[PDB]
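Asks: Have a look at this one before I ask anything.
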Amino acid sequence: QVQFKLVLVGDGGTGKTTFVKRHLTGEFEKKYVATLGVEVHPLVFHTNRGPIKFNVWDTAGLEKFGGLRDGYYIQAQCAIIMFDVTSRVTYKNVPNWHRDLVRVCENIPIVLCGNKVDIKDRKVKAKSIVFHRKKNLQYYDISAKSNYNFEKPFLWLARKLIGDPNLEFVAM
Amino acid sequence: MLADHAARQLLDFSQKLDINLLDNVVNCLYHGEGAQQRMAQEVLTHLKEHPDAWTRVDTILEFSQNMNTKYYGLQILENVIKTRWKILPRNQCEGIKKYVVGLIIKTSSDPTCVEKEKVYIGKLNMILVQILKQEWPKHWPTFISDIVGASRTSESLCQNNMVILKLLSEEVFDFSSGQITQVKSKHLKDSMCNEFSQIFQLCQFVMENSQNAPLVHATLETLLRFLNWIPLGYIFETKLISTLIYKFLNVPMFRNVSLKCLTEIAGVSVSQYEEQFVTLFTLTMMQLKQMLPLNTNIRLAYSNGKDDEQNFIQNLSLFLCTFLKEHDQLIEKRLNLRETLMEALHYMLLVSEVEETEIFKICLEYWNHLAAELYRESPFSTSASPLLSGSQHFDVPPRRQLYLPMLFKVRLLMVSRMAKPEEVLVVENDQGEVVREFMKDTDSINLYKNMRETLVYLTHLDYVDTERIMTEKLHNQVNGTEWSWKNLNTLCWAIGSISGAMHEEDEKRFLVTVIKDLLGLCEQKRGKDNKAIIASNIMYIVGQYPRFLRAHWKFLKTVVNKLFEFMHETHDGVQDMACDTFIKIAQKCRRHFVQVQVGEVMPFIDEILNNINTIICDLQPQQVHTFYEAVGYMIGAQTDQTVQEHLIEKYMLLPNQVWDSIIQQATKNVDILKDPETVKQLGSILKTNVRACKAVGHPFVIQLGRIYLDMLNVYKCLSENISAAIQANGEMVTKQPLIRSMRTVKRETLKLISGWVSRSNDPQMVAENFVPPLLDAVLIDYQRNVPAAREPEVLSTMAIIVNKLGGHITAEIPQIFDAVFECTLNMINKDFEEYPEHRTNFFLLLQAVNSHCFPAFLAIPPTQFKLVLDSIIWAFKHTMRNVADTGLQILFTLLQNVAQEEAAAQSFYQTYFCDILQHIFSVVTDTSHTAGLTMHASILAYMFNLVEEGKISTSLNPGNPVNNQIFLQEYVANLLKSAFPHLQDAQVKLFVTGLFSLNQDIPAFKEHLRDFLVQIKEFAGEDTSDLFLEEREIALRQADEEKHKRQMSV
Amino acid sequence: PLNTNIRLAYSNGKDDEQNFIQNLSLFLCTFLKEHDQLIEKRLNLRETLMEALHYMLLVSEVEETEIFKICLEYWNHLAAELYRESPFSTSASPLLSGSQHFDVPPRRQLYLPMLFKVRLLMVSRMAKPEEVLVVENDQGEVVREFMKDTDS
Amino acid sequence: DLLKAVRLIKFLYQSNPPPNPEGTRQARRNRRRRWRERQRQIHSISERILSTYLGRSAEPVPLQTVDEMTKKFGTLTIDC
C-alpha cells in the first residue's frame, strides 16, 4: 500500500542504523552495533494525502560486512546517502557511495543527510558541503540525537516520489 | 520457503545448482521479510565469499533468467577479478573475457534488452573496466581502436562504448584513490591520455553526425566525465563549444548535460584561452534568452516546473556563478559585452527568488564573492576617506560602477529572503526533560552568516540606499500593503544583522526612526497575536544593537522594566523572548548595569535583586535559570571583591534558602530524598547554580563553598539510593521518573563541578580544598557503585579537573585509578559496544592524564602501566571513530613524553615496542580504521624515525647487537608474511624500505600505506609487471634522497 | 481582497466588475476628499484608512484613462491639502536641521507610508507631456500641430 | 582622523536651521534667495574643507562639466 523501496547508504558507524531505529521506535540508540549487510525496516507516515510506507534498507557501512553491497540497491525507488559531520573522511567517501548508487539507479531522488549535527565540534562545515550542488542531490542537516530535521529527508523524498510539492506529513 | 540446510545444499559444488532454486532465493530476498530474507542474505553472502563459486558463474549466465541472479553472479566475478586475476589461468582468463565481450555485444544488439537490463549492462561494463584495469594496456592495447571502429559500425555499440569509456575515466581519475596503487593509476592515466585522441575524434564525429538522441546523451555524459582531466587543447581549440551551444544547448533533452559540461569548462582558470571563454559566454547567453526569456518568472517556473526544468535552473545558476566568479575581470573590460553581463546578473536575481535553499545558496555564494571584491576595493576610499551626502558617487572606483545598477536589487533580495539568524529546538534529553537547545554552525546558521556578511559589505558600499530600503519596507508594513508575520520577522532579522556596519550617528538615527515606526505600528494593530509579534521583533532588534543601549541609560532602564512587565505575560513565546533578550542585553551591557548610572545613586542590579521574587512569580524553571544566568553575567562584571561577594550572597539567597531547608530536612531523615517533588526542587536549584557559575565563574567559589561539602554528601546519599533500586528491579527502574530525576541531580552536580573547575584560576586552592572531598564522596562511591549505576559523566568530569590542574593533581592520581580503573576496564574490556559513554569518558580521562600528569605514569607500578598500554591498544582497535582518534592521540603524546624522559625510554621500547608495532599494523591492515589513517602514519613515521635516528640506543634484541633498522626490517617482513603469506616478498621489501624512506613526507607515507593496503586486497602472483616495482623503487629512492637532503640541511 | 491585482481584474473583468471598480474609486475619492480631516484624528480607524489608500493604488494601475484621472484627482487633492507650512522643513529632512524636520505636521506623518508610493505611481504612469498631430489642411499640406488644453 | 571631518560637516548641515517661511510671495522669494545663498556658502565651506585634505578624491566634482561633455560627444552611430 503506497510503499516505496528506500536505500540508506553511507559510511559505517555514522548513524544509519541509529536513524532507522529512531524513526521506527522513537528511542535514541547509544551503542554502535555494526550492521551486517542490510536490514529491511518498514516505516509508516501519515501525510495530508494518506498513509505512506518507506522500505528502509539500512545497509552496512563497513566493507568487511559489505555482503551483497550494491546488489541491495537493485529496484531502489529512493536513496538516502548519509555521513557524519564530525569526521571528514565519512564525507570524502560520499562520492564513492554516490557513484555506486547512481550506477544502479540513474534517475532517483537522492538526499545527502549530515547526521548528528548536534555534536558541538562540527568538522565538515556547511561551507564545504558542496557535493550535492553539481549532482543535484538534496542536502539536509539532521541529528538523530537532538531530533533536528528528523522527518525532513523523508518528507522531501515523499514529495519527490509522489509528485506533490505541497504534500505535508500529518501526525496521524 | 527454504531451510538453511536446504540452502547450504547448493554449496555442494559437485552437483548442478537448481537455477530455479536460486531464483526463488533471490525473489525471497527482494520480497521476503524477517528470518527468510535474513537467511537468504547470509547464505548468498557466504556463497559470494566462496573461492570456487566462479566455477559456476559461466554456467549461470547461459542459463540464468533473473537479471538479479545474473547481477549476483557478476558480483562474484567482480570479486574474483579484483582478487585473483594475476593467479587465474591465462587460458580461462581469456576465455571468460571473450565470453563477457560476446555477451555485451549480443545484449547491445537487442534494443529491448538495452532498455530492460540497463543495470545489468552497467554491471557488465564495470566488470570489463576492472578486467581492463588488470590487463589494459598491456595485453589488449589494440582494444581501443577496435572498439572505436566497432563504434563506427553501430550506433548502439558506439553508445555502449562511450559508456564503458566514461566508466573507465571515472575509475581511472575520479575514484582511483583508495582502490589503485599510485603507480598503476599513473600508468593508466598516461595510457588514457595517449590514446584519448581517437576517443575525442569519435565523439566529435558522433556529435556532428549522430541523430540518435539516447546515443547523443551518452556521448555528452562520457564527454562530461572526460572534461575532468583532459588537456585543454582538446577543449578550446575545436568546434566543441560552438557545437554544444548550437546543437544541444537549445535541446531540452541535452541542455542539462551540455550546461554541466559548460560549467566544468567555466571552472578552468587559465589565460591561454581568454577569448574562447568570452565566446562561450556570448553565445551561451544568446541561446539562454531564446530558451528562457528574461521576463519569465523563474520562481513560478520552478515551483510549477518538473524535475528536468528545476535541475536545468540549478545548473544555470551554477554555471553563471562559476563563470562570473572566474571571469568578471575579463567581461568587465569589454564595453560591448556590458549589456550581456547585466543579463547574466539579471538571471541571478530571477533565480534568487526560487523557493529552494540550495539555489539561493549558490546565488548567495556569488553575491558574497562580488561583495568581497567590492569591499576590498571600496573601503580604501570610503572607509579611509571621509564622505558626505552623495559623496560616495564621486570617489567611486571604476570597477564598482560596472555592477552599481544591480547593487540595490541585491540589497532588496537580501532584505527580502533573509533566513532566521538562530535555530532553536525543543529536545527531550535522556532524563525526559524537554529543553530549548540553540543550534550552532548548522547549515542555516552558515546561510545567515553569509547573508549578513554580504549585506554588511553592501551597506559599507552604500549604507543610505540600504537604510532607505528597510525604511520603505517598514512603511509597507505600516500601511499594511505587505503585512505578514514572516515578512516583518525577516525585515527585523535583516535590520539586526547589520549592527556595527554604520557610523554611530547614522545607526542611532536609523534605530530611532525604526523604533518610533514600530511603536506606532503596535499602537495601530488590533489583536494580541500581532502585538506580541511586534514586541518580540522590537526586543530582538534592540538586542542586536547594544551600542545604542550603552549610549542611553534611560532607554535601557525602560527596556528592562518593560521586559520584566512582559515576563508576567502568559501568551506563548513572550516569556522566552523576554528572557533571551534579557541575557543578550546583560552580556552586552553588564558594565552599564553595575556601573552607577547618571540620575541613579545605585546600580540597577540592586532593584533587580530586590524585585526578583515579584519578577519570577509567572516564570518557568527554564526561564528562571536563564534569568539567573543573565544576572550572573552582570555580577561577573563587578570588580570589587567584597561588593561582588555581597551581590552573590543576595543573588543566591532564595536557592540558598531552599537548599538549607532541604539540608536540614535530610539531616532529620534521608527518606525525603525519595520525594519526587524534593528531587525536582534539587534539580531546579542545581540548574540555577550551574548557570550562575557559568555566568559568574571563579568568584562563584564563595557560593560553591557554601554548600560544597553538604552537596557532596547529597550525591552519595543519592548514589546509594539508586543502586538498591536497580538491585530491586534491574535497569527497568531507571526508566521510572524518580530514578531519572536522581540521575538528573547527579549529572547537574557533576556539571556544576566541571563548570566551576574549568574557569578556576587558583589551582593550589582547588586541589587542596575541593578534590579530597570528591575523592571520598564520589570516587569511592563510584567504585562502590554497581556498573549500571556508575555515571559516565563522573569519568569525564575528573578529566576536566586534571585538564585544568595538571601537575597540581599529580599526587592524587594513583588513588583515583586504584579506585576506578580496573572496575572501569573490567566493564569495557569484553566488547566494543556496551557503555559507550563510559568508554569515551574513560579515554578522555586517560588523554588528560597523559597530557598533563605524565609523572604519575612515571610513578605507577609497571603492571599498572602495562594495563594502561593494553587498554590503549584496546582503544585504537575500537570501531567508534572518536574512541579510535582519542586512543591514537594518547599514544602519540605518550611517545613524545617518553622521548622527553631519557631514562625510561629504552626500557619502555624494549618492553613494548614490537607489541605496539604488531597492534598498530593489525589495525592499519584492517579497513575499518581507514579514518584513523592520517594519525597512523603520523606516529609510524615518528616511530620509524626514532629507529633511524639512533634514538633507540639499545638493541631491541639484546641477545643480538644488530642495527635496530635491520632487525625491525626483518621483524616487520616476517610479521607481514605471517599475516599475508600470499604476498610477493619484493612487495614487502619495497614497502618497508619506503616506510623508512618516507618517515618525513607524511602525505607520501599515507599514500604508501594506502598502496600497501590496496596490495593486501590482491592475490599477487609472480607477475610483477602491473606492480611497476622498479618505478616505485626509483620514486622511493628519490624520496629518500630528498629526506637525506632535508637532514643535511638540518 | 486587497491582495488582488485590480488592473488584471479590470482587463479581464466584465462590464459589471469594471463599473464596480470605477464606482469604488468614485466613492473613495469623494469620501476621502470630504472627510480626511475626520478620519485622520481617529487612531482606531488608521489601519482601515490605510487599506483605502492601498485600494486606490491598485486602482491607479487600471488600464483605463478615466480611472487614473479619478485617482489622480484624489492624489492631487491630498497634495494640495498637504499645504507645506514650512517647505524648508522638507529641506531640513536631509542632514540639515532635524528638529524643524521633526515639526512635520501630523497629517504628513500619517501619510508618510504612502507619499513615496504615490510618487512611484506618478512616475510609472506619467502621461505624454505634449501631443502633436499630423494635420492635412484644406490645401493638402501635411503639417505638425501642437494640440493645446486637450484632456491629455 | 576622518570621522571628525564627517561630524563637522554634519554639524554645519545642522547648524543652519533654514529660515522661517512667512510673508508675501516676494518677501518669500527673498527668503528663498537668502537661504539659497546660505546653501551656496555651506557647499563652498564643504568643498574647501574637502580641498584641505580630501580634495584628492572629490576635486573633479565641479570639473564633471567637461567629462560629461566628452561623453555627450562621441555619440557615433558607426553601425546599426
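Chain A is numbered as in Swiss-Prot; the shown residues are, in order, 8-179.
Method reported for this entry: electron microscopy, 4.2 Å.
For all residues, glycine too, the Cβ spot is worked out from N, Cα and C.
If you look up Swiss-Prot, you'll see A:18-25, A:36-42, A:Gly68, A:122-125, A:150-152 marked as GTP binding site, on the strength of experimental evidence. In Swiss-Prot, a published mutagenesis experiment is listed as A:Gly19 to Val, annotated Blocks DNA replication; when associated with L-69. For A:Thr24 to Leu, Swiss-Prot lists a mutagenesis experiment annotated as follows: Has low binding affinity for GTP and GDP. Almost completely abolishes interaction with BIRC5. Among the mutagenesis experiments that Swiss-Prot reports, A:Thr24 to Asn is described with the note: Has low binding affinity for GTP and GDP. Decreases nuclear import of proteins and RNA. Stabilizes the interaction with RCC1. No effect on nuclear location during interphase. Loss of activity in triggering microtubule assembly at mitotic chromosomes. One mutagenesis experiment named in Swiss-Prot is A:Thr25 to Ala, and its note says Minor effect on the interaction with the alpha phosphate group of bound GTP. For A:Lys37 to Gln, Swiss-Prot lists a mutagenesis experiment annotated as follows: Mimics acetylation; enhances the nuclear export of RELA/p65. Among the mutagenesis entries in Swiss-Prot is A:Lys37 to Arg, noted as: Decreased acetylation. Here the residue is the original one, but Swiss-Prot notes a mutagenesis experiment at this spot, A:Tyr39 to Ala: Abolishes steric hindrance that traps the essential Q-69 in an unreactive position, and causes slow GTP hydrolysis in wild-type. Loss of one hydrogen bond with the gamma phosphate group of bound GTP. Record note (Swiss-Prot), mutagenesis A:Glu70 to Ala: Strongly decreases the relase of bound GDP. The unchanged residue is displayed. Swiss-Prot lists A:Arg76 to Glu among its mutagenesis entries, and the accompanying note reads: Probable loss of interaction with NUTF2. Loss of transport to the nucleus. For the published mutagenesis A:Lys134 to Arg, Swiss-Prot gives the following note: Loss of normal mitotic chromosome segregation and formation of sister chromatid bridges. Among the mutagenesis entries in Swiss-Prot is A:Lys134 to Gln, noted as: Loss of normal mitotic chromosome segregation and defective mitotic spindle orientation.
Just tell me what is around each of these and how deep it sits.
Replies: Of all Cβ atoms in the protein chains displayed, 24 besides its own lie within 10 Å of the Cβ of A:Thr24 (mutagenesis position).
In the three-state DSSP scheme, A:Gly19 (mutagenesis position) falls into the coil class. Spatially close to A:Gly19 (mutagenesis position) yet at least six residues away along the chain are A:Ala41, A:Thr42, A:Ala67, A:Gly68, A:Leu69, A:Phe72, judged by Cβ distances under 8 angstroms.
Under the DSSP three-state reduction, A:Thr24 (mutagenesis position) is assigned to helix.
A:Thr25 (mutagenesis position): 22 other CB atoms within 10 A of its CB, across all protein chains.
For A:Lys37 (mutagenesis position), the number of other Cβ atoms no farther than 10 Å from its own Cβ, over all displayed protein chains, is 13. A coil conformation is recorded for A:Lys37 (mutagenesis position) in the three-state DSSP classification, outside any helix or strand.
Non-local contacts of A:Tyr39 (mutagenesis position) by the CB criterion (under 8 A, 6+ apart in sequence, same chain) comprise A:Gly20, A:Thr24, A:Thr25.
Sequence-distant neighbours of A:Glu70 (mutagenesis position) (same chain, 6+ apart, CB under 8 A from its CB) do not exist here.
Cβ neighbour count for A:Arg76 (mutagenesis position): 20 (other Cβ atoms within 10 Å of its Cβ, all protein chains included).
Secondary structure at A:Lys134 (mutagenesis position), as computed by DSSP, is helix.
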Asks: Let's check the environment of A:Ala151 (GTP binding site): how many other CB atoms sit within 10 Å of its CB?
Replies: 25
Asks: Quick check: of the recorded positions listed here (A:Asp18, A:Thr21, A:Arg76, A:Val124), which one has the Cα closest to that of A:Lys134 (mutagenesis position)?
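Replies: Checked the recorded positions A:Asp18, A:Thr21, A:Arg76, A:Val124; minimum Cα distance to A:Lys134 (mutagenesis position) goes to A:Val124.
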Asks: Of these binding-site residues, A:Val40, A:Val124, which scores lowest on Cβ atoms within 10 Å?
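Replies: Lowest Cβ count within 10 Å among the binding-site residues (A:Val40, A:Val124) is A:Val40.
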Asks: For A:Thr21 (GTP binding site) and A:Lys37 (mutagenesis position), what Cα-Cα distance in Å is obtained after rounding to a whole number?
Replies: 12
Asks: When each of the recorded positions A:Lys37, A:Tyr39, A:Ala151 is checked against chain B, which show a C-beta distance below 8 angstroms?
Replies: A:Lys37, A:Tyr39
Asks: Give me the count of other Cβ atoms within 10 A of the Cβ belonging to A:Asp18 (GTP binding site).
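Replies: By my count, 26.
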Asks: Per DSSP, to which secondary structure element type does A:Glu70 (mutagenesis position) belong, with helix, strand and coil as the options?
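Replies: Looking at the DSSP assignment, A:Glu70 (mutagenesis position) belongs to a helix.
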Asks: Could you state the whole-number distance in Å separating the C-alpha atoms of A:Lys37 (mutagenesis position) and A:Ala151 (GTP binding site)?
Replies: 10
Asks: Given the binding-site residues A:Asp18, A:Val40, A:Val124, A:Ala151, state which is nearest to A:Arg76 (mutagenesis position) when distance is taken between Cα atoms.
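Replies: Nearest listed residue in space: A:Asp18.
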Asks: With every protein chain in view, what's the tally of Cβ atoms within 10 Å of the Cβ of A:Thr21 (GTP binding site), excluding that atom itself?
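Replies: If we count other Cβ atoms within 10 Å of A:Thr21 (GTP binding site), we arrive at 26.
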Asks: Look up A:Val124 (GTP binding site) in the DSSP assignment and reduce it to helix, strand or coil.
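Replies: In three-state terms, A:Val124 (GTP binding site) counts as coil.
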